[PDB]
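These notes concern the structure reproduced below.
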Amino acid sequence: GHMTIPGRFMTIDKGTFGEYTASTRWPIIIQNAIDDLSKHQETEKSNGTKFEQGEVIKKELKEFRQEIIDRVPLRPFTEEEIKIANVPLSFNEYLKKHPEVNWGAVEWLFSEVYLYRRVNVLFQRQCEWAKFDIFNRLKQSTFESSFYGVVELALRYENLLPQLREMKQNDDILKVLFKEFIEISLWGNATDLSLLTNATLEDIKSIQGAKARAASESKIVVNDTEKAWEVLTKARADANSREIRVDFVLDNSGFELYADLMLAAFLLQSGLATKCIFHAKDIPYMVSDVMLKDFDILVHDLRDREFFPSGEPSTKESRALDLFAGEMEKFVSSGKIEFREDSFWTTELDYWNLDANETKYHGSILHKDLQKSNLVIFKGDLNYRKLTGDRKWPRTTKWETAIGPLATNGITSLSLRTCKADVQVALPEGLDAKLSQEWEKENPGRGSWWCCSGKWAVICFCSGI
Ligand SMILES: [Mg+2]
């Protein structure tokens, strides 16, 4: 909040995608939760404590949706709620500093995080529902529909595995693979089959492979992939220190999580990493965002021949899915892959609080540990919003400026972000004008929303020094 620090995007900022999100998408998400709760009830006993508790949650969700529609003031969490649902104290502190804010004129970042907190308090109050994930039906459904791409990537892992081992025993072929797995991780479900369909080293190196990468990369308007490459290849070559730690601050479950696992597996098998740590959400959050249990659901899905019908176990497809699931379990057992959750990730705090200054809500604890990482990969749009504080930076703002203390407090970071929100920085001169003018043609009055569409992406690096 300094003189030259821009304000955060607000639900009241006229013509922004945040304004549209709050007035239009949020009541849909809550209504979807009511409907999914109804769908779940179909599959169980129609009376008793669990049933009644769920009817009450549905009523409360209905009223909550209407509160957002009526643009009422955001109420604090009661002491009872804080204790039963383990609500961080940060929310009530925020509301004291922002008295009487209402859904119609409130910071987009805080209110969105608050939304999922209010939803979770309803579930945590109800003992038969305290661990239920109201977004899980959707998470599973979306992943189920990714069958084709899932099998293609599993086949690729299995194919590459001997060559990755030889690489580890020693390449610009390794560089091509690095770009592929980074970009597949970046695009998540949106990954075009053109990238995935090349499942052998030969196909990846081929003209077809090159064209697929060039198509992906033409949409990545800031691309610091080479800087991260630099970091991991130098650490691998460094014979003084052996540990190479890579962290993943995660976004969505399912295919995006699968691709992050695939990137981790690739780094581990090639020697570009020796330990990968995954950071997940501790409550159902932003609809699809990974929780610890979503990893185990993914591994179970991979082996589930009703879920992913890869045919008899003997098929190549079934063998490849089973191999990857087994590799995951193996890496978790040996500690090459480790999953963690933390309440910090589901507070309203932006990542300028990933700093020694943040002594109340774990920011300083996480920061001290992340300093030890060779590379912290932040996935997705929400993490990017928290890196940049979700502020109205000019769209050419230097990346180091937008991330505040993260430019200088010893965390080496890489943001992989599909652009799905108004905030956008580090663009070349003139690019925002160019993309806006093209976008404006089919989206009148909304030219600036090119970076809200998910069609463009950025890959942004900072050494933290
Ligand atoms: Mg997400």
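The count begins at 1 with the first shown residue.
From the backbone N, Cα and C atoms, a Cβ is placed for every residue, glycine too.
The feature substrate binding site is assigned by Swiss-Prot to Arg25, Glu112, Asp251, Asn252, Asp381, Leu382, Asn383, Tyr384, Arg385, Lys420, with experimental evidence given as support. On its own chain, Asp251 (mutagenesis position) has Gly188, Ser288, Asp289, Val290, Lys379, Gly380, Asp381, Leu382, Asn383 as residues at least 6 apart in sequence with a Cβ closer than 8 Å to its own Cβ.
Around the Cβ of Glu112 (mutagenesis position), 24 further Cβ atoms fall within 10 Å across all displayed protein chains. Experimental mutagenesis at this site is recorded by Swiss-Prot as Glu112 to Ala (Swiss-Prot position 110), annotated: Strongly reduces catalytic activity.
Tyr116 to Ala (Swiss-Prot position 114) appears in Swiss-Prot as a published mutagenesis result, with the remark: Strongly reduces catalytic activity. DSSP assigns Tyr116 (mutagenesis position) to a helix in the three-state reduction. Under a cutoff of 8 A between CB atoms, and with a sequence separation of 6+ in the same chain, the neighbours of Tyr116 (mutagenesis position) are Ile283, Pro284, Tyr285, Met286, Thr346.
Among the mutagenesis experiments that Swiss-Prot reports, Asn189 to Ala (Swiss-Prot position 192) is described with the note: Abolishes catalytic activity. In sequence order, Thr142, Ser146, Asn252, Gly254, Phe255, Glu256 are the residues near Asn189 (mutagenesis position), counting only same-chain partners six or more apart with C-beta under 8 A.
The DSSP secondary structure for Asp251 (mutagenesis position) is coil. Swiss-Prot gives this note for the published mutagenesis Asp251 to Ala (Swiss-Prot position 254): Abolishes catalytic activity.
Sequence annotations record features per position, and here Swiss-Prot assigns Mn(2+) binding site to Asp251, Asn252, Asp289.
For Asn252 (mutagenesis position), the number of other Cβ atoms no farther than 10 Å from its own Cβ, over all displayed protein chains, is 24. Under its mutagenesis entries, Swiss-Prot includes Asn252 to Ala (Swiss-Prot position 255) with the note: Abolishes catalytic activity.
Quoted from Swiss-Prot for the published mutagenesis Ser288 to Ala (Swiss-Prot position 291): Strongly reduces catalytic activity. Mapped onto three states, the DSSP output places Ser288 (mutagenesis position) in coil.
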Output, ordered by sequence, the same-chain residues six or more apart from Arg385 (substrate binding site) with a CB under 8 Å from its CB, or 'none'.
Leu109, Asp350, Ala421, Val423
Filtered by Cβ distance under 6 Å to ligand 1, the recorded positions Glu112, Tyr116, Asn189, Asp289, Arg385 reduce to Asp289
Please report the Cα separation of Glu112 (mutagenesis position) and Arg25 (substrate binding site) in Å, rounded to an integer.
11
Show, in sequence order, which residues other than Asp251, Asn252, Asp289 on the same chain lie with their Cβ within 8 Å of the centre of the Cβ atoms of the Mn(2+) site.
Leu250, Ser253, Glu256, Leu257, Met286, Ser288, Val290, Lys379, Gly380, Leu382
For a quick check of packing: other C-beta atoms within 10 Å of the C-beta of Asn383 (substrate binding site), how many?
22
Taking the 5-residue hole in the deposited chain, the Cα-Cα distance from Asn170 to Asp171 is how many Å?
9
CB neighbours of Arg25 (substrate binding site) within 10 A?
12
Among the binding-site residues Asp289, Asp381, whose Cβ has the fewest other Cβ atoms within 10 Å?
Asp381
